[PDB]
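The structure under discussion appears below in the form of structure tokens.
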Amino acid sequence: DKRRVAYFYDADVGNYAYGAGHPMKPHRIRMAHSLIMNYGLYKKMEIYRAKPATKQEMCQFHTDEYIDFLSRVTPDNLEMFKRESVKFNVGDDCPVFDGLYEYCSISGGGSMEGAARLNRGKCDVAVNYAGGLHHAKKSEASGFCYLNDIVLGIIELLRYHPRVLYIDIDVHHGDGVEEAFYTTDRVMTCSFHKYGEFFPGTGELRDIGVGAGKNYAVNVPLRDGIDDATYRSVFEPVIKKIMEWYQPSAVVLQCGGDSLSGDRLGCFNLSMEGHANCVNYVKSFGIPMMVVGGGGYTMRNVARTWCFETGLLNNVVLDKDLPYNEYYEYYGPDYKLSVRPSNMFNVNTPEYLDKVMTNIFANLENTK
Amino acid sequence: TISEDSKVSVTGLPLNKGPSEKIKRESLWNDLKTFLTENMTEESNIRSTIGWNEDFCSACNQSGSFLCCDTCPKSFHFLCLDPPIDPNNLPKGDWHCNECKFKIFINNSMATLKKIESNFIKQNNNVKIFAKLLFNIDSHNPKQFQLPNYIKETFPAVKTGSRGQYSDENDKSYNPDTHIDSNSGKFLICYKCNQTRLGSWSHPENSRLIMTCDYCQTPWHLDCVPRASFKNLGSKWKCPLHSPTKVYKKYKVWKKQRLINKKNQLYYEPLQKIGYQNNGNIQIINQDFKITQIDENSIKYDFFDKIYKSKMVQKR
Amino acid sequence: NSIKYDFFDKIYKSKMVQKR
Amino acid sequence: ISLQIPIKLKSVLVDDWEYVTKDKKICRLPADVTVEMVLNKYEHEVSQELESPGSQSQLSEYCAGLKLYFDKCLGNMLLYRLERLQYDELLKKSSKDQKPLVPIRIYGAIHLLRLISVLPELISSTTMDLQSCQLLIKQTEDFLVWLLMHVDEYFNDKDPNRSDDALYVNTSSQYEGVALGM
Amino acid sequence: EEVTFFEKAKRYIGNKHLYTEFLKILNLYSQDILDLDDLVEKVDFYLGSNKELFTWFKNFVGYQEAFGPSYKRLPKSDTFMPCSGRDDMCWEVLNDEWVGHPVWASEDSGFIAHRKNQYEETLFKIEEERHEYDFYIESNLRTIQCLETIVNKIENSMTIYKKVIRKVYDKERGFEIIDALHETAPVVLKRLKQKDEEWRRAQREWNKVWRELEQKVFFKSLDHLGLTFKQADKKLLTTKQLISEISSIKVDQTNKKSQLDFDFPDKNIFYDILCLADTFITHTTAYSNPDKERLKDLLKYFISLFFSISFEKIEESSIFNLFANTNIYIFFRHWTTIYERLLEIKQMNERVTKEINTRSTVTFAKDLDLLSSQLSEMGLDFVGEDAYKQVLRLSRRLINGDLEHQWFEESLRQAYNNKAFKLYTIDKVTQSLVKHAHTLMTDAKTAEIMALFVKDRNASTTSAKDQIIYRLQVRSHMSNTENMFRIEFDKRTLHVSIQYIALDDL
Ligand SMILES: [Zn+2]
Ligand SMILES: [Zn+2]
Ligand SMILES: [Zn+2]
Ligand SMILES: [Zn+2]
Ligand SMILES: [Zn+2]
């Protein structure tokens, strides 16, 4: 195919940091960029610096009071915002750092500009790895996310595209995005997540949607330690059936790195190839694509996997050696472009996944 | 030149010294570059929208921000106040409790009866029975409502949680011992598949998880009943072999009677035993919370008649 | 439960007589 | 002293306790049937049958006293911690319009029923004469009997998720956070 | 066919406490409180495992929104808040009634996180220190670049620099310096450059330390089942465990003679197990020399007689039935366990050999700056020396005692990518196998049972009577409480079936 590929990257995105012990670091994106620049993929891609978003653009989803709080909160004056902190959940889990508003604006601008370029036809694949914050829901900060740039990008895409498909492969359920479009039948969400006593708490097999959006939300709950073959055997038939009986006009794919092995907070057992196979297979359909980077807390693994996925999007397969980037020492033992799956036990069983797939197909029978 | 810059790092070091020789001995054994992006970043701005005194609250007895009084050691929340005080709209003045201000301003111990009788005669024209209570309410601090310990205790399956919440009887590698009875030694046979599927230490992949429901102790496979994980933090898991106790008839609501302490629990048996229009409150063998005795043999008839009736009306 | 069988037989015969 | 609250009303009270403290729901205010409406219906329906001037006037005295006591003590001892946010919002909206708050015209039939459950505990902390304690208790018992008779038109079983005319409304995560976190 | 139906349901459910609930549901429907859908769903959960009663039920009663569990509905008054940018389309597609709030979906109990070994924690700490250094250094470098541009322009993206200057200037003078800058830049630039030099020196040294720390811990982190395998194998490789496994399979089968089925697709792993066993027997200071020779001869003779492999090829590298007691079965189970583990290691021999031999090295900085031959200096790096035979040699070293367990495990982890963790206890399993063989030869009952086995097996041509008398003869020596195993063997394809006759022969 050799599609035209846009690529959005603000050089200042890596200079914003959460707390010292926080598991979320934007710096990962910076390192990913190195692995893309030193592999000579700039000669294959057009690199844009997306214009940062404005308050009224974020207010297409969030409330005015929430954005007003975000744009003025600062670790120097948090004691002047006590009711707001407990109301909007901007306390300990999602903290306040120096550049919260600027980081959120950079992410939202990247996502909206990628959607706009998809709309106008300047490209058919847009990549923004500063986005993917899919936990904030219109009035509160959840799961390290403050602004739901996925919602803004999908809203922009809805202007020119009738239907949109959203695919989430992070270990956590896409709570914010599914909640934002739980009633409409023009944005179909499909989330493959780990369900149990896990952080989202939501996203069960019987959360198919309410009203006109009934049977337009897909939840795939999985057990711990799932491997490449099992994840592929679940991901491929479900996505194929969605593309057959729903026929989206555009696709958005959240390429969270929590599904990778050795993650700080995740419990899955996917390798680099097992996690890029989803991206490659979904790209193999031929519809306009947006790719965003959400979860991932082992910086080297997610950086290497993002570089590999970008290479795959550019129709080329990268070599295992590393090109001597700036952050070389991060890559440890053998400095290979690989992520090793562990030997952990895989709990998912063919009968359980057959039951889940049968339920999902029965629910999807009423989408065409 | 500032010297206090070197405070601390995650390395436990001033970020200027080095490997911390103790750490040395602990942790030792014995296609161009990126400076080109700035000249290739074409700024994209083609967006469609581009043109646009204690630690507990004295009212609720919980933890939080408090507004205590200087004279009475009784901290209060902000919503736990009458009227609630917005923290931004501080009074900025001498603040005292209702009881505190009553005891600090109108404290006439030798003449309070005069005020009491004055209020009594002021309310005597219209409402004399409530006059004492109307006077007394101003002498008490704001409080949170609580059931008075005898509404609670008439239902034995109801208890008070930590912060006063309502709790009921639903509050709560390769492991081969989970399939053992742990009480008799017999394997736990799943209700649906009729197998234990213990697997083997050579091939743990052949084992299937089992759950042993909390209410009736029937063991279930996590793959038989579709369920991702076990239950360890939430309410007691209930197997799907129990009565609903809450039915939304097509809308209308039906509920099962709560459990009553056996002293007040009256029982009755109908003399008909052919057909009784009674609720789902039965027992298999003040007149509002009775427990009927359904006399199981009757049900075999009852159910049948209904479906037979349903077989005739739908026939025509 | 024999009286149950008698009741079932008689009632069913009555239903079929109704639908003669 | 010895208040004989019917079993059904006790179950209703414990159901309200569960609904507020566990399911995180609040009352749909202003209520469809406030305290004023139900008390006036009781007074109109019952006092027309009595003939003794004392028995007919003391009923009105008791009703007026109950209204005044409810007005005085709802904001003091009749609300849980979760429901204080609704009270604060009502107070703010009332002060916006210079109208003093009248809880007997806002709340209804479930906060009154929870008003007469601590009345035995409320009288005990007074100097009330025993010849009037029995009168108050008997009047309350008569009112409770009347309420139990008309129980299906003040406590219905309706789901908030299926009808906006239900007696209870769910609380938003922001509402719950402000109420139980600050 | 209806009262009989009720009797059949009562028998099939088989529990009074569940039949009572079934009757409660049936009555709840019978009083016009339950609809057809829920009634059939409950009857499917009760009798749906059967296909006769439930189908007749469905064809006899003329059977012929979906709100999610995690979503609430908010009142209309709690919906309309000012959203300035929301247009008509942005109003129609968004949902404002239903909210999830994971606190509600967790039953106010919280969540259970994953369990991570201490090696993963060490890696996370190293990553945290690396991120701190890189974040501070890059921010300071960007501020230096901006100040350099300004200085170059003065010869004749709004809070990063302020944060950098605040971090550098800690005497609360930083605000004054920033304000002076907004209206004196060279001094800030040179101080930032000096700080950059200091931080980069410290980063280089700490990078050395971090690399040498990560080298000894990274591969242990992915060894999830390997770290607990020793204790788990010690607990789970007992006689009671195997008896429980075979009895559970028997119980499952009976609820509807080949309880266990092993296939042997190779004939040379036996020789490797023999080599390991004789190595242990020679090394162990727990048997006398006559006992050692007895053990060796008994092992060789037993395997030759069982598998019909050879009598001389072992020393230079029809359907049969064995009626066995517990000791013989446990010894055979130990043998099968060792063979299965070795076969699993052998199956992937070519792939692992190619991976080790075709192991590329990066020339940019590995071979130029940082050389790590810690596992190569000791020769445990599988260069040449086909991985199966090298693993066997290392196992012999471990059993002999000149190779520590730590380095053996590390070599296996590095050579097999944590896919060969079941060899961690090869020495102990071989020791247990030798002990079980000795117990088999030092007990009169087992000795006589295997004497009968030898006689019947060497007969090799018997009528149908043997299966009786053999059993009876074995039963002549077994008690009335111990259990009996019928190990069938097909030599034509080297397949071993095992059946569990606990006490079903009396
Ligand atoms: Zn995630
Ligand atoms: Zn309080
Ligand atoms: Zn006070
Ligand atoms: Zn089962
Ligand atoms: Zn149960």
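The numbers used for chain A are those of Swiss-Prot, and the residues that appear cover 17-384, in sequence.
Using N, Cα and C of the backbone, Cβ positions are placed for all residues, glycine too.
A:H151 (mutagenesis position) has a Cβ environment of 28 other Cβ atoms inside 10 Å. Annotation source Swiss-Prot lists active site at A:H151.
Record note (Swiss-Prot) on the mutagenesis of A:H150 to A: Impairs histone deacetylase activity and transcription repression. Same-chain residues at least 6 positions away in sequence with a Cβ under 8 Å from that of A:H150 (mutagenesis position) are, in sequence order, A:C161, A:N164, A:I166, A:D184, A:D186, A:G190, A:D191, A:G192, A:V193, A:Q270, A:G310.
The note that Swiss-Prot attaches to the published mutagenesis A:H151 to A is: Impairs histone deacetylase activity and transcription repression.
Around A:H188 (mutagenesis position), the same-chain residues six or more apart in sequence whose CB sits under 8 Å from its CB are A:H151, A:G159, A:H209, A:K210, A:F214, A:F215, A:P216, A:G272, A:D274, A:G311, listed in sequence order. A:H188 to A appears in Swiss-Prot as a mutagenesis experiment; the accompanying note says: Impairs histone deacetylase activity and transcription repression.
Taking the Cβ of A:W322 (mutagenesis position) as centre and 10 Å as the limit, one finds 28 other Cβ atoms among all the protein chains shown. One entry in Swiss-Prot concerns the mutagenesis experiment A:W322 to A. Its note says: Strongly reduces HDAC activity.
Swiss-Prot lists A:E325 to A among its mutagenesis entries, and the accompanying note reads: Strongly reduces HDAC activity. Residue environment of A:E325 (mutagenesis position) contains 25 other Cβ atoms, counted within 10 Å of its Cβ in all protein chains.
Listed in Swiss-Prot is the mutagenesis experiment A:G327 to A, annotated as follows: Strongly reduces HDAC activity. DSSP assigns A:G327 (mutagenesis position) to a helix in the three-state reduction. For A:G327 (mutagenesis position), the count of additional Cβ atoms within 10 Å of its Cβ stands at 20 [all protein chains shown].
With a CB cut-off of under 6 A applied against ligand 1, none of the mutagenesis positions A:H150, A:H151, A:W322, A:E325, A:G327 are retained. A:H188 (mutagenesis position) falls outside any helix or strand according to DSSP and counts as coil.
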